[PDB]
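Visitor: Here's a structure for you.
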Amino acid sequence: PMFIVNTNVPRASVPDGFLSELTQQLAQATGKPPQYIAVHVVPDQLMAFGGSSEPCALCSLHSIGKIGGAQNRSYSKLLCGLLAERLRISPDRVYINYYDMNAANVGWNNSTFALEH
Amino acid sequence: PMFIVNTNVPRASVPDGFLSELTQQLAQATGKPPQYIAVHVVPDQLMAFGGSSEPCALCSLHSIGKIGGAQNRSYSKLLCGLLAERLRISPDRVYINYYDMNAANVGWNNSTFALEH
Amino acid sequence: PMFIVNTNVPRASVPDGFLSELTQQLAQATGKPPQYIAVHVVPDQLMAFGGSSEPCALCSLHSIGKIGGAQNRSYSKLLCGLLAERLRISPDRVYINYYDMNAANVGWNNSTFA
Ligand SMILES: Cn1c(=O)c(C#N)c(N2CCN(C(=O)c3cccs3)CC2)c2ccccc21
């Protein structure tokens, strides 16, 4: 899985341990091995939410499976909780786009995850 | 809705009020209320279009509904027009990826927009 | 087509000629003219892969068609090869998301490709 956070929160406000916490909590939430979890945090962005430049975040979570109605609501509670606690971003100024990726459409290690045919 | 612009145009060339203008124009175009519109502009990028590093942009528009053949043509004219007028980027050096998002696949405010089941 | 690379490799470690090589090799692999190919490289990123901040890359390739099982494996071999050679990123620390775009969902020059 891959999780990307774009935010107008300054780099200096991103706490020590943030990437690691995301990595571990996402491994637990998705049930995927932490060795396969990638995280990407992009601070100091020029963005607006509702026209306001108060702290906000635009996020993506990509996973092969483990994406769905109830699961995505669970991820949102987890991830919004972390963004609020660590970056002080209000949950109602966060968007997270969820993508259920087909194994054939994810490249890794010179190939993809479609090794069957 | 969420609109992202990545461009090699300098930060200084992004006019103040550009995010506000995008927010207002997108609310009008999509029929969505401005409170739910997010905008993100990323200048000074290392990019090429057709092998050339003249001004260009790679963009995305994510929306729950309001994405489609004729609507996307209308969005393209609107958005290219703004990028041309405001950032001086030629419309034939702009790509915009459109995404019709399912409500269940967009997280916000500790949950998603699938509140029904 | 368009290809984006986000990496924690420093900007100074991106070699002269990299964008051009990506453009031409992607033109070759996708069967589309190089004047159609867009490339975007984002160095100095704050990222981790498997909990480690050794060099890694998160990428995307969008194309109207030319996306599929065997084709994507070929793109991956090509792109991981370039990232390893040019940016010294290990292939098992690269992800590439492939998107088969509908022509109606790609805007360009005031319209779409539908
Ligand atoms: C005249 N013309 C085309 O007919 C097509 C055609 N066909 C072009 N593209 C190649 C296929 N495309 C893609 O695969 C994508 C580009 C960005 C996301 S998907 C869109 C641009 C194209 C691109 C740039 C300029 C003219 C172009």
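By Swiss-Prot numbering, chain C shows 2-115, in order.
Structure determined by X-ray crystallography, 1.9 Å.
Backbone N, Cα and C atoms are what each Cβ position is placed from, and that goes for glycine too.
Feature annotation from Swiss-Prot assigns active site, proton acceptor to C:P2; the stated evidence is similarity to another entry. Under the heading substrate binding site, Swiss-Prot lists C:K33, C:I65, C:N98. Under mutagenesis, Swiss-Prot gives C:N111 to C with this note: Causes formation of interchain disulfide bonds with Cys-81 from another subunit.
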Visitor: Recorded positions C:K33, C:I65, C:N98, C:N111: which have a Cα within 10 Å of the residue listed as 'active site, proton acceptor'?
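Guide: So the list reads C:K33, C:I65.
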Visitor: To the nearest whole angstrom, state the Cα distance for the pair C:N98 (substrate binding site) and C:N111 (mutagenesis position).
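Guide: Each residue's Cα considered, C:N98 (substrate binding site) and C:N111 (mutagenesis position) end up 27 Å apart.
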Visitor: How many neighbouring Cβ atoms, not counting its own, are there within 10 Å of the Cβ of C:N111 (mutagenesis position)?
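Guide: So the number of other Cβ atoms within 10 Å of C:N111 (mutagenesis position) is 16.
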Visitor: According to DSSP, which kind of secondary structure is C:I65 (substrate binding site) found in, if we only use helix, strand and coil?
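Guide: Once the DSSP labels are grouped into three classes, C:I65 (substrate binding site) ends up as coil.
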Visitor: Do me a favour and check the Cα-Cα span between C:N111 (mutagenesis position) and C:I65 (substrate binding site); whole Å is fine.
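Guide: One finds 18 Å between the Cα atoms of these residues.
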Visitor: Mind pulling out which recorded positions among C:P2, C:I65, C:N98 sit under 8 Å from chain A, Cβ to Cβ?
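Guide: Contact set vs A: C:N98.
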Visitor: Using all protein chains in view, find how many other C-beta atoms are within 10 Å of the C-beta of the residue listed as 'active site, proton acceptor'.
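Guide: If we count other Cβ atoms within 10 Å of the residue listed as 'active site, proton acceptor', we arrive at 25.
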Visitor: So which of these recorded positions, C:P2, C:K33, C:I65, C:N98, get their C-beta under 8 angstroms from chain B?
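Guide: Qualifying residues, whose Cβ lies under 8 Å from chain B: none.
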Visitor: Taking only same-chain residues 6+ apart in sequence, whose CB is under 8 Å from that of C:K33 (substrate binding site), what do you get?
Guide: C:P2, C:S64, C:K67
Visitor: What count of other C-beta atoms do you get within 10 angstroms of the C-beta of C:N98 (substrate binding site), across all chains shown?
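Guide: Around C:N98 (substrate binding site), other Cβ atoms within 10 Å: 18.
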Visitor: Considering each pair of residues in C:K33, C:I65, C:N98, all listed as binding substrate, report the largest CA to CA distance in Å, no decimals.
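Guide: Greatest Cα separation within the listed binding residues comes to 19 Å.
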Visitor: Including all protein chains shown, what's the count of other C-beta atoms within 10 A of the C-beta of C:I65 (substrate binding site)?
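Guide: Within a 10 Å radius of the Cβ of C:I65 (substrate binding site) lie 19 other Cβ atoms.
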